[PDB]
Amino acid sequence: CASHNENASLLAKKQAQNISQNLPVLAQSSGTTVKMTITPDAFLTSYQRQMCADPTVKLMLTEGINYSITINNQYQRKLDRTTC
Amino acid sequence: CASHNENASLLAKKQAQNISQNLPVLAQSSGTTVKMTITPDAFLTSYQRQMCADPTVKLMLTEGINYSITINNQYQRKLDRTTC
Amino acid sequence: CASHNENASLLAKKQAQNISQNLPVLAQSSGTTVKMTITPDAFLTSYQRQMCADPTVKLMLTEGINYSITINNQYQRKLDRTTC
Amino acid sequence: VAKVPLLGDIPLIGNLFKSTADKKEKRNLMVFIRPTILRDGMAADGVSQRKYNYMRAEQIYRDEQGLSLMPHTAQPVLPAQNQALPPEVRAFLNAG
Amino acid sequence: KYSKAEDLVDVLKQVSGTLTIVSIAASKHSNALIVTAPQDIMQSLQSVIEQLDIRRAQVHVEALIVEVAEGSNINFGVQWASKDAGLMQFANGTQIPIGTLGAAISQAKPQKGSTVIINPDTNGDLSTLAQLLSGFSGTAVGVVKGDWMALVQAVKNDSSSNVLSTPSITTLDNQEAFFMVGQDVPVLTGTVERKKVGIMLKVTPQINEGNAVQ
Amino acid sequence: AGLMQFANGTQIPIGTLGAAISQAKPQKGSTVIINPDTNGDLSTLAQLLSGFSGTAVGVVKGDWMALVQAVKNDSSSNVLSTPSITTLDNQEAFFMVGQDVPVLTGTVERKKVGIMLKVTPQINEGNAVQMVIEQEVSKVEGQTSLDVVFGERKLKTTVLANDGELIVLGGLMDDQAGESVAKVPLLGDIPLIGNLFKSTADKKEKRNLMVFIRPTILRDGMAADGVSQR
Amino acid sequence: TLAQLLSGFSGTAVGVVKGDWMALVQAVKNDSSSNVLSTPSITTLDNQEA
Amino acid sequence: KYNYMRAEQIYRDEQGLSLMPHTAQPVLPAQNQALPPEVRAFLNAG
Amino acid sequence: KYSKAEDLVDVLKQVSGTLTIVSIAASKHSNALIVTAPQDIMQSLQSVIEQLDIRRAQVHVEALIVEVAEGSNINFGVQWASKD
């Protein structure tokens, strides 16, 4: 009764939920977007591509729930299946 | 339901009310007139013009609630937007 | 049921509300106007432009809730999206 | 669930013969506590002054939108702190 | 300067007891204690009182009681009925059964009266039928024709809640505070004793000098 | 051919309405072995409407009906009460403005409810007052099976306040946001015509208490006449 | 009387009622489930009871 | 556990009370709010 | 620093009892105990109080109560009736 539908914004919270129970800084699941709070630039290309290489992110960013990042100076960017 | 009306004689009491809580002598709000009780002549021209210069008195004496003063010998006078 | 509407005067209070919990002086949210109480002139051009540079003020002064400032001598001025 | 039994298992028309009831429920409590230490005579007036100015800004916003049938009509607001001098008391200094 | 004179009065009666004659008395109205002792015991009891007279710190204790509840349920099922040729009935729910419905419909028919040794119609008594529907909630769709019927009932109840309450009290150190916002309600009990229900917070802090409240 | 009924509210259900309408029809009488009409008995229908509040719009034609109910209740309150007492140092004062009401209890004991303030100051010579205080605010709120219930909020603490300054004793801040819904299920999700099949009830609530206390020290014979004269 | 039988009855009853002789075939399958997880927690000092 | 309850009350808030928007709803104060935006500027002057 | 003054007061009355005159008293309001003894017993009771004043660790105890129930039943049977 009857069919997706799907997915989140629940699990998009549940996934930021999972992140924060181990922490450390916070992760905020805003709508379908995930957020993460805290000179890490080359951090990004490194840090992003493991996500981009992760088959769940390769599932989820290809599922359609958005991802984003924040860093403290301060800055951020969003990354999705396209930016990977 | 429906429209002024306005203003006092309440606040014309409430304004003499405000004066007296700090005191010192009394202030009596008689009808719409304020009263104040205690050789201060050149007191007046000085003392009056600050009121005459005060934008609330420049509001209120131009609102239409009367003002007056008393001094103890004894004397007084009334001052309104016109006498300012 | 059914659609803005929006915004404040609630949050225009809630935003002066936020300011004062850390304080210090007060902030008064008067209608849609914010107020702040205490030779800071070149204070202004400095102090104003960070607000004028703040993207929430660049949101809110462009949302339509007024802003204002007060300083104690005494003086003040109001600043909106235009004065920024 | 309840069903006929044998007919309730057809993958399409099964639902004509069944009666289902589902339920899901959730609850969360937490109780937290935050102490604060007021040592100075000035420390007691830092906390108790900001909760005052917080209630007095509820009663002003409650006042700014008045009693709708009776204007303007007052309504209680909590006295200000550091009222300084009323305007007419101000002038009495400038004479004597 | 700070201590309440008659709290120190017992603390000083033991200290003075085994330091031996000595008398300690406290004037309540004047908040002062009167030490009578020899010149040596006095100089001892002055350095104690000097060190017990210190200023106390006070604590502001906030509690935060959060609660987030979220319910759901869903109920869907079909029912049949017919002539002498059968019925199908399910007792789940909240889902009103078609047997006890098909009766309440028939007890609701108008009973044509006559009285002899008139042509009124007593009509119905819906007490029975309106008792089913009293608490019923959600769809019931039907076909009632020729006494056979098919009644498809479905509903989805969904609730939520959010609550945040935060009582707070201010005490001196080492003194216990009590804060109740509630109501005071009688319990049977036996003889009607009088019991208090509502938010209640009773706390008694002591500052541990690591700047930690305990 | 059916019904749709929702038990949320305060929202009077259409089943128990459609009965109370029909029990209200005039029953045509006759008596033999006359032509009066007993008309109705509206006891049943007027019991629904007793506490009902807010719109009910309908179409009642041919016994089928569609009844659209809606309301928005909105309240507010504001209260400021400020009892005050004057004592000597180290002496305890008691101030009650209230009423004295019997409690069952057992044997009828006699209980006092209302604003009550009982304080016993001592001046700490840093010019700081050191209260020992019991505030209480009670009132009789309605009954129970066997007695009266009293609304009651009290706090008894010990605070240390400067001579002319204001310390907060206590407080509460209480929010709620309820919600409810009911629907068919499958049809309640259409983004436009969904609302025909749903029944919603929302709620929001808020409360704030604070209790403050301001001591003042009257030392001179002239200090007692400064406060009590104004 | 008849609606008292059917009060708590659940599941099929199929019948043939003709000429007062009848054959009434009743069948049902009730199936339930449950799952519950509750997790209270308290914080104490050592050696003190909560 | 605080940031876990505060993420329940935000997700409860993101999908609002449906009949009354937008209307608030209680959420639990943040930790390390730092400085409000207007308090931020007051530093940059004095 | 940590202990509640009137918990140690009995612990110290036995220690002081058989170490013999000695008096131990505890001020509740000030959370301090007052030791009066000769110079020798004092130096003993200072090394006890120093070692009983330690900081306590606190524990967070979670319980998890799981329950999984699963019922079933099935009922099938034929019945006849007839005339005489």
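Shown for chain H, in order and in Swiss-Prot numbering: 638-683.
Heads up, header says this was done by electron microscopy, 3.2 Å.
Even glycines carry a Cβ here, placed using N, Cα and C.
Among the sequence features in Swiss-Prot, the mutagenesis site H:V676 to A is noted as follows: Binds AspS2 normally. Listed in Swiss-Prot as a mutagenesis experiment, H:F679 to A is described as follows: No longer binds AspS2, the AspS2-GspD2 complex no longer forms in vivo. According to Swiss-Prot, the mutagenesis experiment H:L680 to A carries the following note: Binds AspS2 normally.
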| task | List which of the mutagenesis positions H:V676, H:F679, H:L680 have a Cβ under 8 Å from any Cβ of chain C, in sequence order, or say none. | result | H:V676, H:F679
| request: Have a look at the mutagenesis positions (H:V676, H:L680) and report the one with the fewest Cβ neighbours inside 10 Å. | output: H:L680
| Is H:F679 (mutagenesis position) helix, strand or coil when read with DSSP? | helix
| task | Please work out the number of neighbouring Cβ atoms within 10 Å of the Cβ of H:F679 (mutagenesis position), leaving out its own Cβ. | result | 22
